[PDB]
Every structure is written in structure tokens, then in C-alpha cells.
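Scroll down for the structure; my scribbles are underneath it.
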Amino acid sequence: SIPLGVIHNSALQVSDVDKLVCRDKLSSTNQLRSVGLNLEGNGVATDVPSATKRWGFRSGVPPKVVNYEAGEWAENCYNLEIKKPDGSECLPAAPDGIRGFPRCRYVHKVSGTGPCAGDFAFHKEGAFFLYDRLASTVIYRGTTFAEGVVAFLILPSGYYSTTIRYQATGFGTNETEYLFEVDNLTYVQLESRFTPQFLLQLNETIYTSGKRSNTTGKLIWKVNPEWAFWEXXXXXXX
Amino acid sequence: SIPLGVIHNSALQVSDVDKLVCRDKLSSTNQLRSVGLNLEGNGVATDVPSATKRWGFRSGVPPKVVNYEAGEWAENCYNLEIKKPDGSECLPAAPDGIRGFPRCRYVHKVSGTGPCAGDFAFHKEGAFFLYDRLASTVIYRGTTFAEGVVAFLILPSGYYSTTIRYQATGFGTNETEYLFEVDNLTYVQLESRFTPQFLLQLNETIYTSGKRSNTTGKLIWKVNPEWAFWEXXXXXXX
Amino acid sequence: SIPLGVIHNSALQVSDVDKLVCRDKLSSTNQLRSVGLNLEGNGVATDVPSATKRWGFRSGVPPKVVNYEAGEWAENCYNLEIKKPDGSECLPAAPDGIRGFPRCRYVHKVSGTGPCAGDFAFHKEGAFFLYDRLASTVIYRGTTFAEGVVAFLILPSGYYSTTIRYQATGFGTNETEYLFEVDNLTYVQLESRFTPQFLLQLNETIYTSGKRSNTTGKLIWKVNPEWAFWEXXXXXXX
Amino acid sequence: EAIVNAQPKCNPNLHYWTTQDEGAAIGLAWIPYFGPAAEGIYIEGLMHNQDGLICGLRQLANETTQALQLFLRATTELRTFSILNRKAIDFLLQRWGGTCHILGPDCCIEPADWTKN
Amino acid sequence: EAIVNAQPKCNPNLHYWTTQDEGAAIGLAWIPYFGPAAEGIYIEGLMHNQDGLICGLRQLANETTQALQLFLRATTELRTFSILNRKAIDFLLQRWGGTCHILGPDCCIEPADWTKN
Amino acid sequence: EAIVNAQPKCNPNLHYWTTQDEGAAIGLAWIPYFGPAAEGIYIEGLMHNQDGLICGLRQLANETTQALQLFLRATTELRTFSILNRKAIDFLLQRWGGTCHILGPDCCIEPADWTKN
Ligand SMILES: *[C@@H]1O[C@H](CO)[C@@H](O[C@@H]2O[C@H](CO)[C@@H](O[C@@H]3O[C@H](CO[C@H]4O[C@H](CO)[C@@H](O)[C@H](O)[C@@H]4O)[C@@H](O)[C@H](O[C@H]4O[C@H](CO)[C@@H](O)[C@H](O)[C@@H]4O)[C@@H]3O)[C@H](O)[C@H]2NC(C)=O)[C@H](O)[C@H]1NC(C)=O
Ligand SMILES: *[C@@H]1O[C@H](CO)[C@@H](O[C@@H]2O[C@H](CO)[C@@H](O[C@@H]3O[C@H](CO[C@H]4O[C@H](CO)[C@@H](O)[C@H](O)[C@@H]4O)[C@@H](O)[C@H](O[C@H]4O[C@H](CO)[C@@H](O)[C@H](O)[C@@H]4O)[C@@H]3O)[C@H](O)[C@H]2NC(C)=O)[C@H](O)[C@H]1NC(C)=O
Ligand SMILES: *[C@@H]1O[C@H](CO)[C@@H](O[C@@H]2O[C@H](CO)[C@@H](O[C@@H]3O[C@H](CO[C@H]4O[C@H](CO)[C@@H](O)[C@H](O)[C@@H]4O)[C@@H](O)[C@H](O[C@H]4O[C@H](CO)[C@@H](O)[C@H](O)[C@@H]4O)[C@@H]3O)[C@H](O)[C@H]2NC(C)=O)[C@H](O)[C@H]1NC(C)=O
Ligand SMILES: C[C@]12C[C@@H]3C[C@](C(=O)N[C@H]4CC[C@H](N)CC4)(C1)C[C@@](c1ccccc1)(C3)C2
Ligand SMILES: C[C@]12C[C@@H]3C[C@](C(=O)N[C@H]4CC[C@H](N)CC4)(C1)C[C@@](c1ccccc1)(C3)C2
Ligand SMILES: C[C@]12C[C@@H]3C[C@](C(=O)N[C@H]4CC[C@H](N)CC4)(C1)C[C@@](c1ccccc1)(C3)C2
Ligand SMILES: *[C@@H]1O[C@H](CO)[C@@H](O)[C@H](O)[C@H]1NC(C)=O
Ligand SMILES: *[C@@H]1O[C@H](CO)[C@@H](O)[C@H](O)[C@H]1NC(C)=O
Ligand SMILES: *[C@@H]1O[C@H](CO)[C@@H](O)[C@H](O)[C@H]1NC(C)=O
Ligand SMILES: *[C@@H]1O[C@H](CO)[C@@H](O)[C@H](O)[C@H]1NC(C)=O
Ligand SMILES: *[C@@H]1O[C@H](CO)[C@@H](O)[C@H](O)[C@H]1NC(C)=O
Ligand SMILES: *[C@@H]1O[C@H](CO)[C@@H](O)[C@H](O)[C@H]1NC(C)=O
Ligand SMILES: *[C@@H]1O[C@H](CO)[C@@H](O)[C@H](O)[C@H]1NC(C)=O
Ligand SMILES: *[C@@H]1O[C@H](CO)[C@@H](O)[C@H](O)[C@H]1NC(C)=O
Ligand SMILES: *[C@@H]1O[C@H](CO)[C@@H](O)[C@H](O)[C@H]1NC(C)=O
Ligand SMILES: *[C@@H]1O[C@H](CO)[C@@H](O)[C@H](O)[C@H]1NC(C)=O
Ligand SMILES: *[C@@H]1O[C@H](CO)[C@@H](O)[C@H](O)[C@H]1NC(C)=O
Ligand SMILES: *[C@@H]1O[C@H](CO)[C@@H](O)[C@H](O)[C@H]1NC(C)=O
């Protein structure tokens, strides 16, 4: 049976089936709750290059959706607009009723291209893509999601969100290139080491140091080197 | 909890939750019934101008649908074909499986234009638009509905329908004009006071008095003045 | 109530409702099973001409779908691509999530034309078209199905599939003509008497006897005359 | 609570439509291919205001709306068919969701004829 | 009632397909990205006519059709997945839907070893 | 079994979002036409690791995934909303799915105050 969590002896635990516990009380369906937890909270790498490597395309497996009633405020969410080199869409449009994950501090909107050798994009570790009270096994186009897993159990500052935009080539491969976007003509080579706050700070200095492209071509910066979150012209910058 | 009706002491009443009544018997799911009642039966104004003022457009609220198993024969139903002035549709097509309300004595089919400042049309008093055993919070294009509300409870002449067609400008506003249609070129200025039977009688006299437009332009009549139901040429007529 | 099967006294039987049997035990929802059985197993004629006569077009009846959890390996399945003479499709595309029946020894793919005097194709005997764990009252275009019925009850060599292609004119009528296809230009007049294995054997001899059309026109063979399964040039062949 | 009809008017009679509970069809009317169209699957009945049930029904559906709307806001299901089954489950959980203490007020076991034993 | 197979023939053997009940997958076969395609999620079994269950099963599915079709006509759900859960609820309501009168015929409480006390 | 958090890290605090259970809206906020948009139907709360429930919750959702994925593979429902109702039904069937032998270990009837009678 799908595990069901219950609090015995001041500790959560999975209820053993073949053992019946008459002392446990279920007074109404309200006592049952479905719950989604973010992979964030387990310490996974949340930077775009590390996160995208956990997703992959596959055919022959029909997508599946399951609902959950409560979720967790996420530090990092993702929003993908991936096409093939010929411009055809890699991800399906969001089905009716599936909205973005409701609480994200940083939405990493990645746009770009990749081979997309599969009808759908799944989570390689079997996790779920968490949407608004709906968990899907696949990724929907242009829809904000957090990586997460679902639990079932028996009960006994405002919201600020900022979008960080990226450009990708070779998406979903071993040789993926990423560019942080500060405007439509000025980009920064992306490293796994760059945190969300570092990207927002670097963006502002580029705007205040006038280091934006003042031509009509794309300007690409590289940068010198310069614990979990809750605890064609190239150049350089040091 | 959503209220649930039960018959205690020869009187219906909402079952109190925290009070358990062991004498109440629920022998099967068949004893539970969902039920839809028409706002008609509460004495609301059913004429087109009064009824339409209870509906309004709004965005950001996803539509919701709930089913009901039994309904009430309606005196008045409505069927809307509203476009913006530029000809784009204001109401969504009926989703698959949603048919018109099954029992209507008069279907008021309103066609016309309005600003439609919202993705969907809701009931301003929070009632439901009753379709065929499906209750929706929004209005679907060209689909016949009655205004109504749903109840849940525990159990212990043919059908004639006639269509009355209207034309509307400024639909969903404070300054809406309505025209009763007797043919494609002959109309009557609509008043809240006009009952369905009065409209059908006035239509027949216009046909039998030859007062229809015998030109190629639109003929618009105004008319002189001349309890619930269960108990460009203008002119005049007195 | 929908009948529910139970094993009393070493024999299956429908559980009488008004008689309560306290000795019957239902320990979990896992004990309840929905099950689909093929009309094949009751001895019906499975040849294309006999099978198609059990299906017919009808309007005004909305399609309905019910799921089943376990099914039976079928000897015969069918896959229809029927258009009107003007080329419009007669059958609807398969709704999302409805795949072909999962186990078929012979898929009879019939392509052709008929009047199709109805919005959907139903089973004239009220049986179901069995798909992959979904039973529908109607036929979907290009989707493999077996004819079957569903049962509900309380519990107390590889897979080889070959496609046999046909051509049909006057589909869904009293005067339907069928042609077994051995290639795109060589056909055999179809008789009810022809079994699947006979069709595969006749196909191979035509290929090994060089009796295929070696022109650019269609070659049609007729053939001389020459228990259930589990127990424009014409010509002749004898 | 109690239901007090607070509506401007009340149609005391109820001409209703619904669908039949099984019922052996005359011959082959159960086959969808032969059966009635969507427009002809309904039965009809008329119920008067004995015990005031009709006017109470209208008030009950009116007062249900707020809870129903708040339920529909919180669900992500586009069409909800499960309210009545969930109320049936709640009915059973209220009475049988924990140990049944006989002679207790939240346990519906009557050993009356087991007491005369 | 009783089920009497009244069909022209009966395949007494039942080669069946279905899906497995959980079952720890060998390593990562449970991950949808790595797991089998839609065509390879099935198991197979063969069941013979011991106690005549196979031929009774075929007659039972045949006789179920009328009620099932009439149920599908009356519902507005495009796809029905709730028949078995609703039968489970009906099972519990038949036995526990009212007060349980011990020693009564509609109450499944046996105080046999509570009587020897 | 027992739940042992075997994850590389654990956020011991849980900032959560959900929807409210009914709650009388201030005036007309329950009407969909007047109510909040999809983005503003949520409440928020913060829960710390008392009794280690947060870190156990993260491990529980991690360990649920295999069974959940295998369930989703075997169902043909595109969106599953029935897991919790079915667990409620299973809860009742485990205790009340057969005759209740008093003083037995699989029957949750306590005649303690019926024994003092
Ligand atoms: C529930 O919680 C557990 C524990 O937190 C999660 O377990 C993770 O499971 C995934 C796979 O399901 C693991 O990912 C695998 O990691 C292996 C080792 O990781 C590194 O460490 C070794 C050193 O020991 C290095 O040599 C190695 O290179 C790695 O750097 C990899 O060997 C695996 O490789 C696979 O992926 C790569 C990249 O795609 C492919 O090239 C390979 O061919 C191969 O397919 C794989 O990456 C992960 O390490 C586990 N975490 C922990 C902490 O143990 C569960 O995933 C989680 N469940 C859910 C649903 O969230
Ligand atoms: C369940 O049953 C109850 C009782 O039958 C219904 O209650 C109705 O609720 C609606 C609102 O939800 C009420 O509509 C409001 O009426 C107010 C007063 O109505 C007239 O009376 C005063 C004199 O006292 C006049 O001055 C006034 O102008 C009205 O002529 C209005 O003030 C309200 O105005 C709102 O709408 C207008 C027009 O859209 C706007 O211009 C305003 O800005 C404002 O937004 C409003 O119209 C109605 O009166 C109530 N009826 C009764 C009998 O009390 C529930 O609606 C019902 N529930 C469901 C789900 O059906
Ligand atoms: C559950 O199991 C039972 C029993 O196996 C099935 O019963 C079958 O029901 C169908 C109809 O629902 C029967 O089909 C009908 O057969 C009649 C007689 O068949 C032949 O026999 C007589 C000789 O007695 C011949 O004269 C006759 O011409 C037939 O050759 C026909 O008279 C019926 O005709 C209808 O169809 C034709 C062709 O479409 C039309 O032209 C007619 O106008 C008329 O509409 C009809 O064909 C079938 O015979 C029954 N079988 C048995 C063994 O009795 C159930 O169908 C099954 N339920 C499900 C859901 O599977
Ligand atoms: C066990 C739970 C504790 C806490 C409230 C939970 C809950 O839903 N509580 C209801 C009653 C109390 C209050 N009014 C809110 C609503 C039940 C949801 C929780 C959760 C939410 C999100 C992710 C992970 C976990 C957080 C888990
Ligand atoms: C309490 C009810 C009385 C009456 C029959 C109701 C019902 O469904 N009765 C079934 C059993 C008896 C008969 N065979 C029909 C089917 C139950 C439906 C009712 C209703 C229908 C429509 C709107 C409002 C109310 C009318 C409410
Ligand atoms: C009564 C049944 C016997 C047998 C296994 C059935 C079943 O589902 N058994 C489960 C437990 C045992 C095993 N592990 C498989 C899964 C239960 C399904 C059956 C069937 C399948 C298909 C068509 C017609 C009938 C075949 C009917
Ligand atoms: C993926 O890229 C790495 C280095 O970029 C390379 O070593 C490896 O061979 C590549 N994989 C394939 C399948 O070519
Ligand atoms: C940047 O580009 C996007 C798409 O190419 C466009 O929608 C947007 O308006 C552009 N912004 C500016 C400031 O040019
Ligand atoms: C980068 O800095 C500019 C300067 O104010 C700001 O307008 C822009 O929004 C910043 N970009 C992001 C992604 O925050
Ligand atoms: C123009 O671009 C250069 C380098 O790209 C930058 O240093 C400078 O601040 C920009 N603005 C000017 C020169 O006004
Ligand atoms: C609506 O129309 C009325 C009269 O037709 C007018 O008094 C009122 O100002 C209008 N409302 C708005 C918002 O203009
Ligand atoms: C009236 O107009 C409608 C639409 O403009 C058209 O469909 C209908 O045939 C017309 N009827 C007559 C009698 O002209
Ligand atoms: C108006 O009267 C004519 C005359 O018979 C009739 O044909 C027409 O249907 C009537 N219109 C309506 C809406 O009933
Ligand atoms: C023509 O129209 C006039 C007024 O519009 C009307 O009085 C008359 O009856 C109509 N028919 C005729 C003149 O035949
Ligand atoms: C169907 O065809 C048969 C023979 O092919 C013929 O006797 C019968 O009249 C036809 N049916 C109709 C309705 O024409
Ligand atoms: C036969 O015809 C079909 C459709 O006309 C086509 O797809 C297929 O390639 C053809 N095969 C050959 C061998 O010509
Ligand atoms: C007919 O025989 C040829 C000869 O091998 C074979 O390739 C073809 O697949 C056969 N047709 C069918 C339907 O099996
Ligand atoms: C050509 O066709 C004839 C008859 O259609 C057949 O007998 C012969 O084997 C075919 N092949 C040849 C002549 O190579």
C-alpha cells in the first residue's frame, strides 16, 4: 500500500498494515492530508546547471498527475521554454487547470534549444514536478514548478518573487551551455557556483557600471571566482 | 462542512456535525441525493434585463463545475451569444459533456455585443448556472441554463419549449439596450415589464396585423403601458 | 444495483442485496476487481463481415467510458479507418489516455468507406469496445479494440501480434464488400468462412506463387471453397 | 441548525426532473444504440409542500451555496462528482472511526436484546 | 441469484493480462523515466475452470451489462472510475449504516467469546 | 516501520502554503465573482521540528515516491484525486469489513463500561 504517515509516541512513522491499531482514530476525511515537500529541503543542488541534469526526455510513458493539498514555500522554481533547433516545441502546453507553483522566491526561466529526444521530460530520480496543488511526472511548457515528492498522513514578510532568465544550448545533454541574461544583448557565462543572490547583485552592478552592450550585438561576460539556502564579443571581470 | 439536509420531526433541517444521531440511518449511497433549485422559485425577477444584471465578467478566477442528480422544471432559461464589438467571442464554448438545461418553458436566447471586461462571466450573487445535471460557476456560449443553487440531503401535459430571441448592445453594463425580435427586420423595444406570454402574444399580433417591416431596413416598435409565474424606422403602438 | 460477483459454496454467484451475509469479508478495496471478458469466449463469429454487422452508427447518445483493471488475451481485435465517400472521417480520434487493447493475436485493420449515418458507432447488442483498461460504448478511429463486457466481483510463449488489412465499401450497411489485402495492388474477395490463419497462409502462397499484380492496376482474386478458435482485373483460384 | 425560509417568495410545488434508478427497460431500450437520446432519459414528478419540505429545500440550497463555493475554490478538480461519496465516508467515520465504547454516546451499538440474555 | 451460463460456447480457460500490485521493482524500474513503456506494464496469468468460475465469469459479465449501461446513461461523468469504491462504501453502509442491534440479523457483531465471560 | 531521515540535509523549518477549511468570508468574499484570484486563495503557516516531525515528513515523502509512482503507472486516470478517500475506505474495511468478534484483536469494540453492568 502507498505509505500513510501517523504520529505514534511523539514520532512520525509509517502505519504498518497487517497490524491494526484500534487506538488510532479517523473521525473524518478532513484528518487525511496529502502533502508536497521540495527536494530543496533535502539539500539537493538548486542551481540551473545541476537541476536540469536531473530531467530527461523519454517516449512511450504516458504522463500521470496526482493532486496534493498543501505545499512548501520554495526558494528555487523553474520555468522552461525549450525548442528543437528547427523551432518546434519540446514541451507540451499546460493542461487546463495546471497553474504554476504558488510560492517561489526565484523563478529560473530557461529558454533555449536542445535535441529533446523524447515525447515528454521526466525526473531522472523519480521525483515529481510540483505545480499548483497538482503533481505531474512530466514538465509542461512555460509553467513554473518546484521539484518535490508527495506524502500522505493522518492528523491527530509577504511574498516576493523575482524572475532570473537564462539562455541554453544543448539542453538535456552532457554539453549544455547556459547564459545568465541581464538584458536582450548582454549575457554572463553561467557557473554552478552562482547563487540566485549573486546573479541579482551581478546584474545590478552591470547596470550601474554601464557594462551593458552599447552596440547592436551580443555581449558575453566571463567572471573570476570572486551550506544550504536556509542556513560576437566576449570578455572578463574580476 | 458543506451542509447536508435531513428530515427530523416532520421538518427538514441541516444535520449538526458535532452532535451524532445514532437513530439516523444511511443504508446505501442511493439515500444521498444532490439537488438543484431554480432562483425562479424564490421570486427573483426573470425578465431578461433584470436577469442579465446579475451576471458579470471577471478574470483570474478559474471556472468550477459540480454535478447534481435532480432538477426542477424551469419557466425561464437563458442562452447567450455575446461578442465584443470587434466580433471576438465573449463566452467559451461548452466543454465536452455539458448540455443545456433539460426543462425550460421559455428559452431567452440573447445575441448581441458588450465590452466583456473579463475572461469568464460569473453570477454576481454567487448562484450557479444550472446545465444538464452539471452546475457551473460560469456561463458557456450558446448553452441553455437556469439560475440555481445546489442542495445535498439524505432521503429517509408534456414538455413544450419555445425560444424568445433578443438583441443586445452594451451587454453587461449599466446602459444595456434590448430588442425583442419578431423577425430578422422587425424588433420591439424591450421593457422589464414584458412577460414571456406578452412577448409571444405581441409577436403574433404583429404577424397578423401585417405590422412587420415590408422594406429592407430594420423596423423598431415601441409600445404603450398596456405576482410570481406560478401564482432606420422607429414607431409606436397603443 | 450493478451486479457484484462473489464465490459462495465453491460457485460464483451474484450477491443478493436485501440479504446481508455477515460471513462475507471485505478487508480492503484491493479485494474488489473490475474485469473484462471478450465476446470471443462466448462463441460469437469473429470474422470481419460478421463482427462489423454488430456495430452501427447513431446520434443523440453521448459516449460513455468505464475502466476495468484486468482483461483477457484476445484472438481477434479490430482497428477501423472509415471515411465517408467525400473523405470526411466517420470515427472520432481516440481521446487522450485511450490506447489500443493490449493483447491481440490478430488485429483486423479495416479501411474503407460507408455512409456513416450517425455521430458515433455503438455496439448493436449493447456490448463494450474494450481498450487498454478502458471500456467505451463507442468506436474510436484507428484504435485497436476487442468486443467485450465488464464484470465486478469480490475476491475471497510470448506475445505475437500480426495485422490483417482489409478494404471496405458500404461499411455499416446490408451490402458491404470486403477485400483482404496482400499488397497495395493485390486483393482477395473476402468470405465469412476465411479464418485468420487461412488469410495468412493464402497471403504467403500468393507471394511465393508470384500471383501478385505485376502491373500498375488492382488485381482481385476469388477463391474456391477449399468449432471455436480455442478448440481492373478479377480472377479465380482452386 | 434549523432552516428558516427567508426568501422573498416560495414556489410551494416542485415539478422535478431526474433519471430513473435502474429499472428493466422494455426489451432493448437499455442498449445505447437503440435507447433514448440525451433529451429523453428523464422522468418527471411533482411534489407538494407536505411538512414544508419544498420551501425548506429552497432555503437549504440557498444556504449551502457559501460552503459549496468555498469548497470549489479550494479544489483543483475541474468537475467534482465526489461530494456525496465523501459524505457517506464521513458518516461512517463519525460512528466507526475509532473504538466503539458500548453505552457511550458516540457508539451506536445497542445490546438491548443482548442485555436480556 | 445464481449464475447459469446460457452462452452458445464457453472458453473454459482464461489467459489474462493485468497490472501488478506494487512489487519492488528491480532497482530503478519504478522511475517513469527508466521504467517500461505503456506496452510493457502488464503481467499475465492462466486460470482454468476449477469450480466452474471461468464460465460463470463470462455469464456474469454478460448479465452485468444492462445495469452497467443504465448506470452509464444516467451519469454525466465522461469516464467512470468510482464503481468499486462506491461498492465498498455500500458494503459498509449495509452493515454499519445504522445502530447495530446485537443478536439481530442485520448486525454483524458476534459476542461469542464475550458471552463466555 | 520507522522513518529514519537518510537525506544529505534537512530544512528543519517548514514554511507552508495551503487553503483554508471553509471559514466565513468577510461579507461577499465567497462569491467567485468578487472573491480572490487564483493567486490569493492561499494561507501560510510556519512549523518547526518539534518531535522531529519536519525531518520525518521529508523522509516520508521521499519513501512514498516508489509506491506512488507504481500506483500512477497502473491507473488510467489522467489525474488522481481519490487516494485519500480510498485510504479512508480502507481504514473502515480493516476494522469493520467482517464480523466483529468482541475481545478479539481485530475488533475495536470495548464493552468496558458495558462489562460493569
Ligand atoms: C530519496 O532520497 C534518496 C537519498 O537522498 C535519493 O537517492 C538518490 O538517488 C539518485 C538516483 O536515483 C542518486 O543519483 C545517482 O548518484 C550516483 C552517485 O552519485 C555521485 O557519487 C559517486 C561517488 O560515490 C560519484 O562517483 C558519482 O559520479 C556521482 O557524482 C551516480 O553514480 C548515478 O549516476 C547516474 O546518473 C548519471 C548522470 O545522469 C549517469 O551518467 C549515470 O549513467 C547514472 O545513470 C546517479 O546520479 C543520488 O546520488 C541519490 N542520493 C543520495 C544522497 O544517495 C532518491 O533519489 C530520493 N527519491 C526521490 C524520488 O526523490
Ligand atoms: C440566498 O438568499 C438571499 C435572500 O433571498 C439572497 O440575498 C440577496 O443577496 C444579494 C447580494 O448577494 C442582494 O443584492 C443586493 O441588494 C442590495 C439592496 O437591494 C435593493 O434594495 C435597496 C433598498 O433597501 C435599494 O436601495 C437597492 O438599490 C436595491 O434596489 C443592493 O444594495 C446591492 O447592490 C449591489 O449590486 C448593485 C447592482 O449590481 C451595484 O450597483 C452595487 O454597487 C452593489 O454591488 C445588491 O444588488 C439581494 O438584495 C439579496 N436578496 C434579498 C431578498 O435579501 C442571496 O443572494 C441568495 N444566495 C444565492 C447564492 O442565491
Ligand atoms: C448476453 O448473452 C446473450 C446470449 O448469448 C446475448 O443475446 C443475443 O442478443 C442479440 C440481440 O441483443 C441477438 O441478436 C438477435 O438475433 C435474432 C435471432 O438470431 C438468429 O436466429 C433466428 C432463428 O431463430 C434467425 O431467424 C435470425 O434471422 C438470426 O439469424 C435476430 O432476429 C435479431 O435481429 C436483429 O438484428 C438484425 C441484424 O442487425 C436486424 O436485421 C433485425 O431487424 C433485428 O434488429 C438479432 O440479430 C442474439 O441472437 C442473442 N444471442 C443468443 C445466443 O441468444 C446478449 O447480446 C449478450 N449481451 C451482451 C451485452 O453481450
Ligand atoms: C501535519 C501538517 C502540519 C502543518 C499543517 C498541515 C495542515 O494541513 N493543517 C491544517 C490544520 C491546521 C492549520 N489550520 C492548517 C490546515 C498538517 C499541513 C502541514 C504541511 C503543509 C505543507 C507541506 C508539508 C506539511 C503543516 C503538515
Ligand atoms: C427529497 C426528494 C423528493 C423528490 C424525489 C427526490 C428523488 O430523487 N427521489 C428518488 C426516489 C423517489 C422517486 N422514484 C424519484 C427518485 C428526493 C428528488 C427531489 C427533488 C428533485 C429535484 C429538485 C428538488 C428536489 C424530489 C427531492
Ligand atoms: C477472480 C480473478 C482470478 C484471476 C486473477 C484476478 C486478479 O486480478 N488477481 C489478482 C491477485 C492474483 C494475481 N496476483 C493477479 C492479481 C482475479 C483477475 C482474474 C481475471 C482477469 C482478467 C479477466 C477475467 C478475470 C483472473 C479474475
Ligand atoms: C557527453 O559529453 C562528455 C563530455 O562532454 C563525453 O565524455 C561523453 O562521451 C558524451 N556522451 C556521449 C554519449 O557522447
Ligand atoms: C527582449 O526580447 C523579447 C523577446 O525577444 C521581447 O519580448 C522584449 O520586448 C525585449 N525587450 C527589450 C527591452 O528589447
Ligand atoms: C537588473 O538590474 C536592472 C537595474 O534596475 C533591473 O531593472 C532589472 O530588473 C534587473 N534584472 C533582474 C533579473 O532583476
Ligand atoms: C559602453 O560600453 C563599454 C564597454 O562595453 C562600457 O565600459 C561603457 O561604460 C559603456 N557606456 C558608455 C561608454 O557610455
Ligand atoms: C452607469 O450608468 C449610469 C446611468 O446610465 C450612470 O449614472 C453611471 O455613472 C454609469 N457608471 C459608470 C461607471 O460610468
Ligand atoms: C435570419 O438571420 C439569421 C442569421 O442572420 C439566418 O440564419 C436566418 O436564416 C434568417 N432568417 C430569415 C427568415 O431570413
Ligand atoms: C411569431 O409569430 C409567427 C406567426 O405564426 C410564428 O411563426 C413565430 O414562430 C412567432 N415567434 C415566436 C418567437 O414564437
Ligand atoms: C406594410 O407596412 C405597413 C407599416 O409598416 C403595415 O401597416 C402594412 O400592413 C404592411 N403591409 C401591407 C401594406 O401590405
Ligand atoms: C439491405 O440489403 C438487402 C439485400 O442486400 C435488401 O433486401 C434490403 O432491402 C436492404 N435494406 C434496405 C433498407 O434497403
Ligand atoms: C501502400 O499504401 C500506403 C498508403 O497508400 C502507403 O503508406 C505504403 O507506403 C504503401 N506501400 C507500398 C509498398 O507501396
Ligand atoms: C504476406 O507475405 C509476405 C511474404 O513474406 C509478408 O512479407 C507479408 O508480411 C505477409 N502479409 C501479412 C499480412 O502477414
Ligand atoms: C506475373 O503475373 C502473373 C499473373 O498475374 C503470374 O502468374 C506471374 O507469376 C507473375 N510473375 C512473372 C510472370 O514473373
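We number chain F the same way Swiss-Prot does; the residues here are 502-618, in that order.
Method of determination (from the header): X-ray crystallography, 2.8 Å.
Placement of Cβ uses the backbone N, Cα and C atoms for every residue, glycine included.
Proximity of F:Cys511 (mutagenesis position) to non-local residues of its own chain (separation of 6 or more, Cβ distance below 8 Å) is seen for F:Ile555, F:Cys556, F:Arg559, given in sequence order. DSSP gives F:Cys511 (mutagenesis position) a coil state; it is part of no helix or strand. A mutagenesis experiment is reported in Swiss-Prot for this position, F:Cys511 to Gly, and the note states: Induces GP1 secretion. Complete loss of virus capability to enter into host cell.
Cβ environment of F:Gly528 (mutagenesis position): no same-chain residue six or more positions apart lies under 8 Å away. The mutagenesis experiment F:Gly528 to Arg is recorded by Swiss-Prot, whose note states: Reduced infectivity.
Sequence-distant neighbours of F:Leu529 (mutagenesis position): residues of the same chain at least 6 apart with a C-beta under 8 Å from its C-beta are F:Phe535, F:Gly536. Quoted from Swiss-Prot, the note attached to the mutagenesis of F:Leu529 to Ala or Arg states: Reduced infectivity.
Annotation of the published mutagenesis F:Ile532 to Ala in Swiss-Prot: Reduced infectivity; the original residue is retained in the structure shown. Remark: F:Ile532 (mutagenesis position) has no non-local neighbours by Cβ distance under 8 Å and separation of at least 6 in sequence.
Experimental mutagenesis is annotated in Swiss-Prot for F:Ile532 to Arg, with the remark: Almost complete loss of infectivity. No effect on transport of GP to the cell surface and incorporation onto virions. When secondary structure is read from DSSP and collapsed to three states, F:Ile532 (mutagenesis position) falls in the coil class.
Around F:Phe535 (mutagenesis position), taking its Cβ as the centre, 17 other Cβ atoms fall within 10 Å, counting all chains. Looking at Swiss-Prot, the entry for mutagenesis of F:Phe535 to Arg says: Almost complete loss of infectivity. No effect on transport of GP to the cell surface and incorporation onto virions.
Take the CB of F:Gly536 (mutagenesis position) and look out to 10 A: across all protein chains shown you find 20 other CB atoms. Among the mutagenesis entries in Swiss-Prot is F:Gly536 to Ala, noted as: Almost complete loss of infectivity. No effect on transport of GP to the cell surface and incorporation onto virions.
In Swiss-Prot, a mutagenesis experiment is listed as F:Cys556 to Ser, annotated with the note Induces GP1 secretion. Complete loss of virus capability to enter into host cell. Summarising the environment of F:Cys556 (mutagenesis position), the number of other Cβ atoms within 10 Å of its Cβ, over all protein chains shown, is 21.
Taking a C-beta cut-off of under 8 angstroms and a sequence separation of 6 or more, F:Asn563 (mutagenesis position) has the following same-chain neighbours: F:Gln508. Under its mutagenesis annotations, Swiss-Prot gives F:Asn563 to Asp the following note: Reduced levels of expression of GP, GP1 and GP2. 20% loss of virus capability to enter into host cell.
For F:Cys601 to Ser, Swiss-Prot lists a mutagenesis experiment annotated as follows: Induces GP1 secretion. Complete loss of virus capability to enter into host cell. Annotation for F:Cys601 (mutagenesis position): same-chain Cβ neighbours under 8 Å, separated by at least 6 residues, are F:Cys608, F:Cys609, F:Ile610. Secondary structure at F:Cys601 (mutagenesis position), taken from DSSP and collapsed to helix, strand or coil, is strand.
Record note (Swiss-Prot), mutagenesis F:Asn618 to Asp: Slightly reduced levels of expression of GP1 and GP2. No loss of virus capability to enter into host cell. The unchanged residue is displayed. The DSSP secondary structure for F:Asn618 (mutagenesis position) is coil. The 10 Å shell around the Cβ of F:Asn618 (mutagenesis position) contains 9 further Cβ atoms across the protein chains shown.
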Exercise. Using a Cβ-Cβ cut-off below 8 Å, which of the mutagenesis positions F:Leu529, F:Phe535, F:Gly536 are near chain E?
Worked result: none
Seminar exercise, completed: Per the under 8 Å Cβ criterion, the mutagenesis positions F:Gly528, F:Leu529, F:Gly536 that neighbour chain A are none
Problem set entry | mutagenesis positions close to ligand 1 - of F:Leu529, F:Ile532, F:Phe535, F:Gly536, F:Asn563, F:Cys601, only those whose C-beta is under 6 Å away | F:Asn563
For this session: Select, from F:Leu529, F:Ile532, F:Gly536, F:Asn563, each of the mutagenesis positions with a Cβ positioned under 6 A from at least one atom of ligand 13; if none does, say none.
Result: none
